[PDB]
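Reading through the structure tokens given below for one structure.
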Amino acid sequence: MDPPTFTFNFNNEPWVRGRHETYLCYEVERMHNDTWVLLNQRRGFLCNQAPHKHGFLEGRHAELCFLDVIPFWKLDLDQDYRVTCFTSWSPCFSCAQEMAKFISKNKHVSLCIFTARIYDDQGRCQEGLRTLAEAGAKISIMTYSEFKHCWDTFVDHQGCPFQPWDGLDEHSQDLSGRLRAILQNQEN
Ligand SMILES: [Zn+2]
């Protein structure tokens, strides 16, 4: 892990050059009712690009890979599991359907996804976002404070301190307004 490894992916603001880049960072934790074990010491990353070794990209979603990663770890249903995924983009329609059904098959795992920015892939898909909030695990806008936590865990700040600002958080407040509308329509 490099000190700016997390900042590099988040510093993709300029990536708007006509190329599509996806960066996903996630962590896994084991929790027991008697005690809680934090495997934060280890971490991993997922990309939405298909494997280069087979040749040209064949098609792989970064968010979809994480959902398949849980079942690959053969997690125990009798043991509590807490998994968090850090991503900054909207999920593909195929991922929305899998995210809702996935939790239905595993409600014993606490899954939380933070999106720095949310863009609607298509219109009339507002219903998918509402369902995604209910079954698409818990989703919230990443705040600078939350970013600081990922900064220490994903990168060894030892010797390399991160200086956070309330600039990105200001944009999140406006984004929360649009997202609030989706949650505001939460019919009782
Ligand atoms: Zn997908």
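The residues of chain A that appear here are 197-384 by Swiss-Prot count, in order.
For this deposited structure, the header notes the method as solution NMR.
Note that Cβ sites are derived from N, Cα and C of the backbone, with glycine treated the same way.
Sequence annotations record features per position, and here Swiss-Prot assigns domain 'CMP/dCMP-type deaminase 2' to 214-328 based on sequence analysis. Swiss-Prot documents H248 to A as a published mutagenesis change and attaches the note Improved catalytic efficiency of cytidine deaminase activity. Mutagenesis annotation in Swiss-Prot: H250 to A, described as Improved catalytic efficiency of cytidine deaminase activity; the structure shown retains the original residue. Per Swiss-Prot, the feature Zn(2+) 2 binding site maps to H257, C288, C291. Here Swiss-Prot describes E259 to A as a published mutagenesis experiment; the accompanying note says: Loss of cytidine deaminase activity and significant decrease in antiviral activity; when associated with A-67. Here Swiss-Prot flags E259 as active site, proton donor, drawing on experimental evidence. Experimental mutagenesis is annotated in Swiss-Prot for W285 to A, with the remark: Abolishes enzyme activity. The mutagenesis experiment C291 to A or S is recorded by Swiss-Prot, whose note states: Decreases cytidine deaminase activity. For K334 to R, Swiss-Prot lists a mutagenesis experiment annotated as follows: In 4KR mutant; decreased ubiquitination and degradation by an ECS complex hijacked by HIV-1 Vif; when associated with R-297--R-303. A mutagenesis experiment is reported in Swiss-Prot for this position, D370 to A, and the note states: Reduced catalytic efficiency of cytidine deaminase activity.
Overlay of Swiss-Prot feature records on the structure.
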{"residue": "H248", "record": "mutagenesis position", "DSSP (3 states)": "coil"}
{"residue": "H257", "record": "Zn(2+) 2 binding site", "DSSP (3 states)": "coil"}
{"residue": "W285", "record": "mutagenesis position", "DSSP (3 states)": "coil"}
{"residue": "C291", "record": "mutagenesis position", "DSSP (3 states)": "helix"}
{"residue": "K334", "record": "mutagenesis position", "DSSP (3 states)": "strand"}
{"residue": "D370", "record": "mutagenesis position", "DSSP (3 states)": "helix"}
I want to check the contact list for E259 (mutagenesis position): same chain, sequence separation of six or more, C-beta distance under 8 angstroms. What comes out?
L220, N244, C281, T283, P287, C288, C291, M295, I309
Output: those recorded positions from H257, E259, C288, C291, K334 whose CB lies less than 6 Å from an atom of ligand 1, in sequence order; none if no residue fits.
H257, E259, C288, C291
Which of the recorded positions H257, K334, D370 has its Cα closest in space to the Cα of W285 (mutagenesis position)?
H257
Shortest C-alpha distance to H257 (Zn(2+) 2 binding site) - which of the mutagenesis positions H248, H250, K334, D370:
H248
Counting by DSSP, what is the helix, strand and coil composition of the domain 'CMP/dCMP-type deaminase 2' (214-328)?
34 helix, 28 strand, 53 coil
By a simple count, how many Cβ atoms lie within 10 Å of the Cβ of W285 (mutagenesis position), its own Cβ left out?
19
Compute the C-alpha separation of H250 (mutagenesis position) from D370 (mutagenesis position), stating it in Å without decimals.
42
